[PDB]
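Undergrad: This is the structure I want to talk about, given as structure tokens.
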Amino acid sequence: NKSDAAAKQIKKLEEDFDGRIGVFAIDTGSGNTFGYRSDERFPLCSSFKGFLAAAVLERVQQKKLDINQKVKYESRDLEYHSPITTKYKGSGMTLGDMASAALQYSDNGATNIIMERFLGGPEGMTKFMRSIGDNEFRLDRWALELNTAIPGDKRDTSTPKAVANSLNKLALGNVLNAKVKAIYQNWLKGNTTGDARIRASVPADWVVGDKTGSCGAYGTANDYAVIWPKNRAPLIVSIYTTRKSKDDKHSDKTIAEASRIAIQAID
């Protein structure tokens, strides 16, 4: 009945702004879960960038890469929306700083440099996700090309549930060792783009780490988060949205509300 009430409220919210909301939330302490369209496909947009940063950290842990190695790109024509990589073009960036920039600022240069040199491209990114037992995630295209968010299109999608599961395994589980997991957590905690999304749905004193995604088409946007409430086990929240028309703008407030509803549902 608590599940069905949350479902009624997500359905209404999706009808109010004429779109589609997909939700998956986990209370990692009780194991209680809430899902709504949690098995349907949604565009990842930039949200995949948060898993790319984990892929890099896995490599670092395996000693295949060094977190301090200089990554140089002095001749590169930087993709649009490269606020961090554009400042360091002259001097380069450590692999660590570059990976976290991809996460924290959604930096496209950081994203594409890392996928071309370290991760084996979109197929490589997908392979990493298969390796943690995620069978839904697929990345098909590079940083600026995956934003088309065409209805029905399977490229560069996942499901809310698969996103949540993966984040749980990467942020809280055992894919990363203690030291490297802590780094990943701090990266997520210092994300800068998510203030109006999951972050806006919880009390100010709860600690949150997140990665957002905004397609810029079909009002498609999302957020996924690890949340450490005061004196309580962590939560995982995954919220994906699309809208009917190509020209519709995303709704931050819908995502925040969907999050509020999801958090109550597993309470």
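Residue numbering in chain A adheres to Swiss-Prot, whereby the residues present occupy positions 28-294 in order.
Header says: X-ray crystallography, 2.3 Å.
Every residue, even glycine, has its Cβ placed from backbone N, Cα and C.
Dumping what Swiss-Prot says about this protein:
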MUTAGEN   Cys72 to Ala  Abolishes resistance to imipenem, amoxicillin, ticarcillin, cefoxitin and aztreonam in the JM109 strain E.coli
ACT_SITE  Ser73  active site, nucleophile
BINDING   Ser73, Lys76, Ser133, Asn135, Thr239  beta-lactam binding site
ACT_SITE  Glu172  active site, proton acceptor
MUTAGEN   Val207 to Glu  Similar catalytic efficiency to wild-type with respect to penicillins, cephalosporins and carbapenems
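Could you give the neighbours, burial and distances for every feature on this list?
TA: The Cβ of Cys72 (mutagenesis position) has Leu173, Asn174, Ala176, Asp183, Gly240, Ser241, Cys242, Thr247, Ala248, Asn249 as same-chain neighbours under 8 Å, each 6 or more residues away in sequence.
When other Cβ atoms within 10 Å of the Cβ of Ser73 (active site, nucleophile) are tallied across all protein chains shown, the result is 27.
Around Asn135 (beta-lactam binding site), a 10 Å sphere centred on its CB holds 22 further CB atoms from the protein chains shown.
Around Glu172 (active site, proton acceptor), no same-chain residue at least 6 positions away in sequence has a Cβ under 8 Å from its Cβ.
The Cβ neighbour count for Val207 (mutagenesis position), using a 10 Å radius over every protein chain in view, is 17.
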Undergrad: Taking the residues the record says bind beta-lactam (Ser73, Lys76, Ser133, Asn135, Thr239), how far apart in Å are the two Cα atoms that sit farthest from each other?
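TA: Result: 14 Å between the two most distant Cα atoms.
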Undergrad: So for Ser133 (beta-lactam binding site), how many other CB atoms are inside 10 Å of its CB?
TA: 26
Undergrad: Kindly assign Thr239 (beta-lactam binding site) to one of the three DSSP-derived states: helix, strand or coil.
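TA: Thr239 (beta-lactam binding site) sits in a strand per DSSP.
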Undergrad: Please tell me which one of the binding-site residues listed here (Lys76, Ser133, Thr239) sits closest to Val207 (mutagenesis position), measuring Cα to Cα?
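TA: So, of the listed binding-site residues, the one sitting closest to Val207 (mutagenesis position) is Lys76.
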